[PDB]
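Asker: Below is the structure I would like to discuss, written out as structure tokens.
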Amino acid sequence: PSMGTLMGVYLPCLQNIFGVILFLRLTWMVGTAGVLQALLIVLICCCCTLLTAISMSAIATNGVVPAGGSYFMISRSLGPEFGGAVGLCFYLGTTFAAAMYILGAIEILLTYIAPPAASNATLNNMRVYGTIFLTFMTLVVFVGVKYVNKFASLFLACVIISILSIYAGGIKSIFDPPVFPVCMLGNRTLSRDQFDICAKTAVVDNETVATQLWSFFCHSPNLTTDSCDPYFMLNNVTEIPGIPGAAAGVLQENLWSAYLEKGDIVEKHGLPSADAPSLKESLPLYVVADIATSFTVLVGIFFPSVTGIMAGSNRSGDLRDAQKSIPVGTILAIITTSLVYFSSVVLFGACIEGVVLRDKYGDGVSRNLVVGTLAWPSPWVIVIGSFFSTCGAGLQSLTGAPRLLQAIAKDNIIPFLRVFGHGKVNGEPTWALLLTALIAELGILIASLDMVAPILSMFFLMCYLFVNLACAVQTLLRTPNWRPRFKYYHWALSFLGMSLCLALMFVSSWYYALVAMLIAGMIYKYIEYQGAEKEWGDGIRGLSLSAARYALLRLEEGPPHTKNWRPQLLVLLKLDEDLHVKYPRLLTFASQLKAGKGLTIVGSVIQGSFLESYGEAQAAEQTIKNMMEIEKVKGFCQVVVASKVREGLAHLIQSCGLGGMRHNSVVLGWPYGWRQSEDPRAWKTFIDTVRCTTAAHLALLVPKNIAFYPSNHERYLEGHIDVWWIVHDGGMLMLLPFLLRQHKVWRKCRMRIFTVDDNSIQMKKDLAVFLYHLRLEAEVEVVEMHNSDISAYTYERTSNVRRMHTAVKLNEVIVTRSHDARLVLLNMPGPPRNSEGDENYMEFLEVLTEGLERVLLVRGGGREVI
Amino acid sequence: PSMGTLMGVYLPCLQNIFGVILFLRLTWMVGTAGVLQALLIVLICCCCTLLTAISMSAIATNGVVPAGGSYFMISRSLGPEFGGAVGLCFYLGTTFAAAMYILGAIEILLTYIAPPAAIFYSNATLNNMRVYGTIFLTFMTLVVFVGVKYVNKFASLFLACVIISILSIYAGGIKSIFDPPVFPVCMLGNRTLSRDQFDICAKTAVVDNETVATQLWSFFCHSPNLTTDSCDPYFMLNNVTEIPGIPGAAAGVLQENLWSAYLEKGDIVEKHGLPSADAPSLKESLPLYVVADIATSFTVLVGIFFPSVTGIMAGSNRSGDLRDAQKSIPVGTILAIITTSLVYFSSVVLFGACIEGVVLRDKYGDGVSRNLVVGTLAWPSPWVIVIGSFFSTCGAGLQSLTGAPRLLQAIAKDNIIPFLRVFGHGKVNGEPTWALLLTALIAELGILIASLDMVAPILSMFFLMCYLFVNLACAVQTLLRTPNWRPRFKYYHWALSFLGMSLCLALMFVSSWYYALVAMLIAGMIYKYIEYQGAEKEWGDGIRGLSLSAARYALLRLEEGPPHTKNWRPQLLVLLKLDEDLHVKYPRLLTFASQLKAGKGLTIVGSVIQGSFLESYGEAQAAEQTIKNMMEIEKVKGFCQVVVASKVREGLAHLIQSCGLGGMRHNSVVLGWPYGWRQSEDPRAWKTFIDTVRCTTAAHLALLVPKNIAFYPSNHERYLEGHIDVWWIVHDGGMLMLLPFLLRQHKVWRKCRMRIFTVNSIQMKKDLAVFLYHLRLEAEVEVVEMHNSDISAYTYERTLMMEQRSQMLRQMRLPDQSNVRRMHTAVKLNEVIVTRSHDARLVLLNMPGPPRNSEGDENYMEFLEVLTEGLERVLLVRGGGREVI
Ligand SMILES: *[C@@H]1O[C@H](CO)[C@@H](O[C@@H]2O[C@H](CO)[C@@H](O[C@@H]3O[C@H](CO)[C@@H](O)[C@H](O)[C@@H]3O)[C@H](O)[C@H]2NC(C)=O)[C@H](O)[C@H]1NC(C)=O
Ligand SMILES: *[C@@H]1O[C@H](CO)[C@@H](O[C@@H]2O[C@H](CO)[C@@H](O[C@@H]3O[C@H](CO)[C@@H](O)[C@H](O)[C@@H]3O)[C@H](O)[C@H]2NC(C)=O)[C@H](O)[C@H]1NC(C)=O
Ligand SMILES: *[C@@H]1O[C@H](CO)[C@@H](O[C@@H]2O[C@H](CO)[C@@H](O)[C@H](O)[C@H]2NC(C)=O)[C@H](O)[C@H]1NC(C)=O
Ligand SMILES: *[C@@H]1O[C@H](CO)[C@@H](O)[C@H](O)[C@H]1NC(C)=O
């Protein structure tokens, strides 16, 4: 499969864009709204579609492009939810567009080609003929798709020849225009259909006689009468040319808005008219404004002529290089359409009279196509051209909507429309064509372009808005599979497009837009629910599972370092032989340090064998969950069954969490009665866990004397927290007391920073400035720093007899200056590298915290920033 | 602290609801829209507020009630995001309510009490309103700054004034029923003259025995002589009448003003039902007819009326001083709502049935001699309602200026929004300092509009936004089963909150769509900003913090509830085996996992690395990166765990039983096959395999053992001709049937034929078919018969048993018929299967369980090996026992 850019993307988009709006409702819109507001409307209607094209290109470049069609790309790149929701709005837009083309073909057939073979009489004629055409076209679509696919080029050829003839006619108008006199009465517009000639009196047989216009306006067939309307006799009868050759005087005339009302009269601003009352038997003789015109009405009526940019990306499979051929083709088609509309708006505004443009059905002229008056070969080419264009566009929409419905139905996303996949032997849908025809019937029964157009606009605006919103969100939140390769693409453009198309969608009709948005939201949430039920098994619990998995997958990619550091704890509880929580104060302390916000996993090891001890593990899981719910700490609970507690602890420390939801702090208790008993298990297990948690670059919190920690019901009124930051680990040693006091239990305990040659003023200024950002502003008291005393910390981080001496002097200082303290925090030195000096390290740590009622030791990990 | 329901909740709510809208704009609203549509308006505006009150009660019952106020309950019960968003919309509503009350007090001062004291006399009225409103706002701000205590003392007085005013109105009506008052309004044809200028409404009067033109003549006709014919035709063509303006209660007047009478801007107020002969008129007469001031419709009346039913959140404002709040707040709020609704209904009907249809439409009471239209019917004198409404408006304004800065100060001290930290700098006593100034500035910006009919819709928009948010939050938290949300209200159901949200949204859009859009965007912006700040405070980063918070919330919500799903879908854990150089040995397992999941579901990929953790951290990190790259290649979306154990066995066990977080657990273990187990002398392989099998079968997990993984297709390969074979023997039918369907759903097996081979036959086939109908696979069913004692003994089987004995002897160095019987059966089964299913693409058969004795594993391996002998690709599945489908 290989065809170029032109005949694969460009020409289909052109064939889909050029519609009936140009022929039937451009002149009326230009005359009613002027040239300025016309240019503003065209610009507004091209900007939304251009930003949507930018989003479509950004979608069409990331990754490979699926070869199925124009709906499969959207789904593959935005998820089944988005793709499914977009498909239905697009399907409805396409079927109503087919309906609108049928109405246009009927209107062009019954008004100019042949009116004899035909208020509400027109509405009934339109209804009947539109139903007959819809039936015949549906049957044709059933039987003869091959002939449509063969003849599809002809419709584009006719459109191109028509537009070329219009522009050539304009150029011939510039120096020698055609003649099409429109008659005037003062500053009113007479319907030229009835009268033979517009003149009050005519000369027959050497004398003057009343003309048909007189007898039609005056019921008397004798000139000698004075029972007629005052407007007829008071004013004159003029014949101004309707096609003034290109000049700057006409473009000066029709330059300001001319919004009429329902039932008003089409008036030629710039002719002498003396007002007067009038009878009621004359109204069937003036041309009348048919519908109320405004700005929003014109937006709604014109918009369906710039839609169809998603029909270009429809031969993805038979493309040479889609990444470079789809975006350029779409944007070139958009630009070409925008320039044709700009040029046509200016040409119409500046070349034709401002009063003959407002006859929607060409009443000023003798029931001709108002836009067909200027055309070189003959005014008869535009009628046939627009007829074939409307028929071809209707046929192609009726061919392309059921195929899309069958595609959506076989994907099995929405379950209640499984039947619509009952394709033919060849694959052509069977019970989807009937549904489409029924919807087309429901649309034809309205039988008025000016009322079908706003619904169509709502559907297409909804589709485009959803595409743009999806692109913007997926670019913002770093979706895992979303990286576009487009050069001129930035999510700000898609955001602006979403805003613009939403503004249009609400300008046209607020209630219609609300209904469309509610339908879209309902289908979106229903797709999400069904997908959850299909992946996992349950509805609500499935929703929660899907949200969790999506969030974790999105969090996987990206730099794995956070600019700030907050403790996320893993509380290692130690269950008893009877499966009871030994120290329920660790859970209380964890709840006080977290305050119910953050991540808190609670692991525990049970010695034995997994093969025969599963129920014990589950029972312990329930026990820990209950005890954890009581103390009001919101966290998960893991229980593992190991053979020896050492390896269980290791596997728990290095493997807990899912991807980015990892812990970064291990809070383990203190070993009690280690020196009393002869079994040395306790201290070796403790030191081994310490050595294993410092090699994983994790913080460490060892609350000593856990039997004196407060409960939640207790309250403190007088007391002062004590910090004894010695040398290193400053960030977390300063961050802990603040997070602690953030709880009501320590709500007002005074903080005192004690910091063990050097300069006290520079140090004080640094500590104070650092505290300024934190805002704790706690008093700083720096005691003397003796290098000989801290030798133990300096040598181990970066002498056994010396160890004890330094520890006893430090303990003396702290116990004489901080004995009555509430909580004492000091950073502990690292364990020795030699595996045998563990007894000395334990004796050091024990004689260091001798006397303090409540002492918590923290060891930094080294990757802490603040 | 303990005070009852009445004097603690009921009276404050009553005092906050009854406002200035009733007096200044009730009669005008009733006359313009008729009685029926007025009742409909009142009903619509009471239903939204009633449903919001029910939701507020459901909020006020769950748990303990915080003693702070009306904002702390909402926050504690709905989360910082919701609570913060509600606080700002409520704050804006309260400050604009203060603005509206000041406007009402100014209007009542300049129009009825004393009109001479008007600086400007169009736009003169607007300029007078602007100046006087600014002066009042300044003076009220100073008073509120200095004297909050006296306000809290005098708060009862305002309610006393309101109650006496309403009682006087009803007394006037009841006195109207049998003997009404006198208030003649003069008429011209069918128009309405301003009675202020003329002395008497009569074209001519008799003075000194003769008739002379009256002031009305000189005002309508510039000539002071009767003998003139240069006046407008309407005056001479129609007579002048003097109808009573207060007709006593009857069914004829309530029958007259019963249908809508929406006028337009600048039209004339006409009395439908009087003889009128039309004619042209001059342009110097318009200053003498009463004129409609603004264009009237239905939506305009909804917008103007809504601010008279707001304030139901002021009842839950003495939370601390309550006896038992759970039983005292809802009943108090709902009783206040019911009383207000009944008073409005009764007053609408009374006005409709007691006053003329032409004097209701004078917004400023022009038909009567510049009186308060509602004050015409009042027993003691029309002077009680004027002063009553004046003092009530001042008091309500003062209380709003007292209660808005307090709410702002609470929000500022709560530290949710960071840029308004300064607004918590209260005085030494706690009275706000820089929150009062901001409130006064916003109130001035609101006064500069100077028109009740334009200020009321903004107020309504803010309050409607607050209520819609409360209702939506309540409904969502009840639906999704939030962990800490269990309300105790008896008559409460999430359908009611949903209906309330819909109705109040409809109201929010009827008044003015664009204003509603602006309000919704402000609310959404503050909601997302609060969420972002909470993320930055809990975790450390902005964007990544959002994802972590979403994950934690979802897992926590999924924690509670029944832990069994009605369906069973495989969630795999692929146990890869890394090489000695840390390279993936079998990268085909990842391919198979990607084909079986198809990128949707959970897939954890664990692996054990032998050694010591203390010195092998970098190896673990490198292996994790390697697995991530290799996993990205095979297009499988999953997480990756690597642990460092001492023996691979315990690593595998700890990996099997501990992977995930709460409810996001796996339920299927796919491990490969051990190759060369009997070839080599090291027996580690088969014991490791058997140990993992027994450990994964005792946890009730499914099992997938793809044998001969080197012949499985890749993703680029495609299959055109072939048929999957299932050889389901006895049990585990559900999963044995669910696997091939999920398999063929991938394009690699997109069209492989399924054949069900099953070792009364017709009844079983009918059952399989009916079961298959729901699944819809419709695969052909062939039931093969089962033979007995086909081969009594096999010589080769005996030789194999001897070989096994020799193996055991070698192991020792460094009943045969009964044991053989099982091998013989396996040989016969392998014969049938290999002769009827050799050419199959993929073969699935369920494997027997491992033996209970830990030593008979060698025989089990020999059995499993001779079973799949010859088959190119064979996958064995073992059920866990808790599988449902
Ligand atoms: C303005 O007021 C006058 C008088 O109050 C209204 O005209 C009165 O209409 C009644 C009803 O027909 C007349 O009663 C009878 O009129 C006939 C006419 O010939 C007379 O023959 C009878 O003897 C009897 O008077 C009454 O005369 C007539 N009065 C006048 C002065 O016209 C009039 O309808 C009111 N409304 C307007 C002028 O729009
Ligand atoms: C109050 O007095 C005014 C002034 O005469 C009355 O206005 C006129 O009342 C008639 C009552 O039907 C209206 O009749 C309509 O006339 C049009 C022709 O313009 C006709 O097409 C309709 O079918 C109908 O017959 C008339 O429009 C109206 N004219 C004006 C300028 O107001 C008015 O009706 C009297 N009553 C009330 C309740 O206003
Ligand atoms: C066309 O004729 C109508 C007939 O009156 C003109 O209408 C008048 O326009 C003047 C100009 O301001 C107004 O003051 C009158 O009140 C209008 N009378 C009516 C009955 O409409 C109109 O201006 C003429 N020219 C146009 C429409 O361009
Ligand atoms: C009507 O036409 C006559 C003759 O052309 C002319 O004299 C007269 O002024 C015209 N009326 C007006 C209002 O221009």
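Chain B uses Swiss-Prot numbers throughout; the residues present, in order, are 116-236, 244-881, 887-941, 1011-1081.
Recorded method for this deposit: electron microscopy, 3.7 Å.
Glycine residues also receive a Cβ, built from the backbone N, Cα and C atoms like all the rest.
Residues annotated as K(+) binding site in Swiss-Prot, with experimental evidence given as evidence: B:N131, B:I132, B:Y216, B:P429, B:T432. The chloride 1 binding site annotation in Swiss-Prot covers B:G433, B:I434, B:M435, B:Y589, and the record cites a curator's inference as its basis. According to Swiss-Prot, the chloride 2 binding site annotation covers B:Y589. According to Swiss-Prot, the ATP binding site annotation covers B:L697, B:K699, B:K707, B:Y708, B:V730, B:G794, B:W795, B:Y797, on the basis of experimental evidence. Among the mutagenesis results in Swiss-Prot, B:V135 to A has the note: Decrease in Cl(-) efflux and reduced sensitivity to KCC inhibitor VU0463271. The residue drawn here is the original one. For the mutagenesis result B:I136 to A, the note given in Swiss-Prot is Decrease in Cl(-) efflux. Swiss-Prot lists B:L139 to A among its mutagenesis entries, and the accompanying note reads: Decrease in Cl(-) efflux. What Swiss-Prot notes for the published mutagenesis of B:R140 to Q is this: Decrease in Cl(-) efflux. Listed in Swiss-Prot as a mutagenesis experiment, B:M215 to A is described as follows: Decrease in Cl(-) efflux and reduced sensitivity to KCC inhibitor VU0463271. Record note (Swiss-Prot) on the mutagenesis of B:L581 to A: Reduced sensitivity to KCC inhibitor VU0463271.
Please go over these features one by one and say how buried each is and what sits next to it.
Answerer: Counting Cβ atoms from all protein chains shown, B:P429 (K(+) binding site) has 26 others lying within 10 Å of its own Cβ.
According to DSSP, B:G433 (chloride 1 binding site) sits in a coil region rather than a helix or strand.
Around B:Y589 (chloride 1 binding site), the same-chain residues six or more apart in sequence whose CB sits under 8 Å from its CB are B:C163, B:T164, B:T167, B:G622, B:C626, listed in sequence order.
Listed in sequence order, B:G728, B:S729, B:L774, B:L777, B:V791, B:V792, B:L793, B:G794, B:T814 are the same-chain residues at least 6 apart in sequence whose CB falls under 8 Å from the CB of B:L697 (ATP binding site).
Mapped onto three states, the DSSP output places B:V135 (mutagenesis position) in helix. With a 10 A radius on its CB, B:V135 (mutagenesis position) counts 23 other CB atoms from all the protein chains.
Taking Cβ-Cβ distances under 8 Å and a sequence separation of 6 or more, the neighbours of B:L139 (mutagenesis position) in its chain are B:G219, B:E222, B:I223, B:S511, B:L574.
DSSP classifies B:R140 (mutagenesis position) as helix under the three-state reduction. Around the Cβ of B:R140 (mutagenesis position), the same chain contributes B:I426, B:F427, B:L574, each under 8 angstroms and 6 or more positions distant in sequence.
DSSP gives B:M215 (mutagenesis position) a helix state.
Here the Cβ of B:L581 (mutagenesis position) has 23 other Cβ atoms within 10 Å, regardless of which shown protein chain they belong to.
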Asker: What does DSSP call B:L581 (mutagenesis position) in the simple three-state scheme?
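Answerer: SS state of B:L581 (mutagenesis position) = helix.
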Asker: Tell me which of the binding-site residues B:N131, B:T432 sits in the most Cβ-dense spot, judged by other Cβ atoms within 10 Å.
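Answerer: Of B:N131, B:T432, the one with the most crowded Cβ is B:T432.
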Asker: The deposited coordinates stop at B:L941 and pick up again at B:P1011, leaving 69 residues out. What Cα-Cα distance does that leave, in Å?
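Answerer: Across the gap, the Cα atoms of B:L941 and B:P1011 sit 24 Å apart.
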Asker: Between C-alpha atoms, which of these recorded positions comes nearest to B:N131 (K(+) binding site): B:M215, B:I434, B:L581, B:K707?
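Answerer: Among B:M215, B:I434, B:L581, B:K707, B:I434.
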Asker: Cα-Cα distance in Å from B:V881 to B:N887, with 5 residues unmodelled between them?
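Answerer: Cα to Cα across the gap: 13 Å.
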Asker: Would you mind reading off the Cα separation of B:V135 (mutagenesis position) from B:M435 (chloride 1 binding site), to the nearest angstrom?
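Answerer: With distance taken Cα to Cα, B:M435 (chloride 1 binding site) is 19 Å from B:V135 (mutagenesis position).
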Asker: Quick check: of the recorded positions listed here (B:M215, B:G433, B:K699, B:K707, B:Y797), which one has the Cα closest to that of B:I132 (K(+) binding site)?
Answerer: B:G433
Asker: Within the same chain, and leaving aside B:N131, B:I132, B:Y216, B:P429, B:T432, name every residue whose CB is within 8 angstroms of the centroid of the CB atoms belonging to the recorded K(+) site, in sequence order.
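Answerer: Along the chain, the qualifying residues are B:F133, B:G134, B:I136, B:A212, B:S430, B:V431, B:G433, B:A518.
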Asker: Do you know offhand how many angstrom separate B:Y797 (ATP binding site) and B:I136 (mutagenesis position) by C-alpha?
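Answerer: So the alpha carbons of B:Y797 (ATP binding site) and B:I136 (mutagenesis position) sit roughly 89 Å from each other.
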Asker: Of the recorded positions B:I136, B:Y216, B:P429, B:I434, which one has its Cα closest to the Cα of B:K707 (ATP binding site)?
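Answerer: Comparing Cα positions, the closest of these recorded positions turns out to be B:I434.
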Asker: By the count of other Cβ atoms within 10 Å, pick out the sparsest of the binding-site residues B:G433, B:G794.
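Answerer: With the binding-site residues B:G433, B:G794, fewest surrounding Cβ atoms within 10 Å: B:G794.
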Asker: Quick check: in three-state DSSP terms, what is B:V730 (ATP binding site)?
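Answerer: Note: B:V730 (ATP binding site) is in a strand by DSSP.
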Asker: Do you know which of the binding-site residues B:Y216, B:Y708, B:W795, B:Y797 has the most other C-beta atoms within 10 angstroms of its C-beta?
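Answerer: Of B:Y216, B:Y708, B:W795, B:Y797, the one with the most crowded Cβ is B:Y216.
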Asker: Quick one, can you pull the C-alpha distance from B:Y236 to B:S244 in angstrom, nearest whole number? The 7 residues in between aren't in the model.
Answerer: 9
Asker: List nothing but the largest Cα to Cα distance in Å, as a whole number, among the residues B:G433, B:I434, B:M435, B:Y589 that the record says bind chloride 1.
Answerer: 11
